[PDB]
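Colleague: Starting off with a structure, shown below.
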Amino acid sequence: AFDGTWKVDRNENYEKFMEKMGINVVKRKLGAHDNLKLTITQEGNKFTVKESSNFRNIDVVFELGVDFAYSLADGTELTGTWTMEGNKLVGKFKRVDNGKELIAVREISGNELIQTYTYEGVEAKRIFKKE
Ligand SMILES: CCCCCCCCCCCCCCCC(=O)O
């Protein structure tokens, strides 16, 4: 369902979310203008995500329900899993530093991939368009 190449289109509440994550002024400004492009490839229960942005070009591989580690562009480490719940991909992660939970949702909406993030009562969204 998620295969393809998606480029960020719009953001809602994103700088606010980053602030709450405690990310510094500069990195927040840069983060908000990262030109994030995701190429997603699903092969059974295995997904490979090519994360391409102004920060880095990283390949992320994970299997549904198997815990993995991921580091954010500013170096903060998370551990968690992605699971399929019906048509959405639900990501439940914990910050390695303070043990607080980060929930991420990926859902498609005809031509658009919406990624919604929640942390400590703050919700933000990133919207991507199919290439
Ligand atoms: C400079 C820091 C940027 C701020 C980043 C905001 C938080 C993004 C959280 C993404 C968590 C899930 C990503 C896991 C990898 C994947 O499945 O694509």
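By the numbers in Swiss-Prot, the shown part of chain A spans 2-132.
If you check the header, you will see the structure was determined by X-ray crystallography, 2.0 Å.
Placed from the backbone N, Cα and C atoms, the Cβ positions cover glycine too.
Below, the features straight out of Swiss-Prot:
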BINDING   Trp83, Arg107  hexadecanoate binding site
BINDING   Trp83, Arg107  tetradecanoate binding site
MUTAGEN   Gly45 to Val  Small reduction in stability, impaired ligand binding
MUTAGEN   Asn55 to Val  No reduction in stability
MUTAGEN   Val61 to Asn  Reduced thermodynamic stability
MUTAGEN   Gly66 to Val  Large reduction in stability
MUTAGEN   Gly76 to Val  Reduced stability
MUTAGEN   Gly81 to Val  Large reduction in stability
MUTAGEN   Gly87 to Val  No reduction in stability, impaired ligand binding
MUTAGEN   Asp98 to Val  Reduced stability
MUTAGEN   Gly100 to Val  Large reduction in stability
MUTAGEN   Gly111 to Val  Small reduction in stability, impaired ligand binding
Colleague: In the structure shown, with every protein chain counted, which of the recorded positions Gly45, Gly76, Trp83 has the densest set of Cβ atoms within 10 angstroms of its Cβ?
Modeller: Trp83
Colleague: Could you check which of the recorded positions (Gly45, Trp83, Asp98, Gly100) sits closest to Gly76 (mutagenesis position), going Cα to Cα?
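Modeller: Result for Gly76 (mutagenesis position): the nearest of the recorded positions is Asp98.
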Colleague: Which is it, of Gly81, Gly100: the one of these mutagenesis positions whose Cβ has the most other Cβ atoms within 10 Å?
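Modeller: The residue with the densest Cβ neighbourhood is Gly81.
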Colleague: Do you know which of the mutagenesis positions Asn55, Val61, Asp98, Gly100, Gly111 end up with C-beta under 6 Å from ligand 1?
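Modeller: Cβ under 6 Å from ligand 1: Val61.
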Colleague: Compare the Cα of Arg107 (hexadecanoate binding site) against each of the mutagenesis positions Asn55, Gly66, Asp98, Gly100 and report the nearest.
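Modeller: Checking each of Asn55, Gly66, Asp98, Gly100 against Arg107 (hexadecanoate binding site), the shortest Cα distance is to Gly66.
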Colleague: Have a look at the mutagenesis positions (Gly66, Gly87) and report the one with the fewest Cβ neighbours inside 10 Å.
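Modeller: Result for the mutagenesis positions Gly66, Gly87: minimum number of other Cβ atoms within 10 Å at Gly87.
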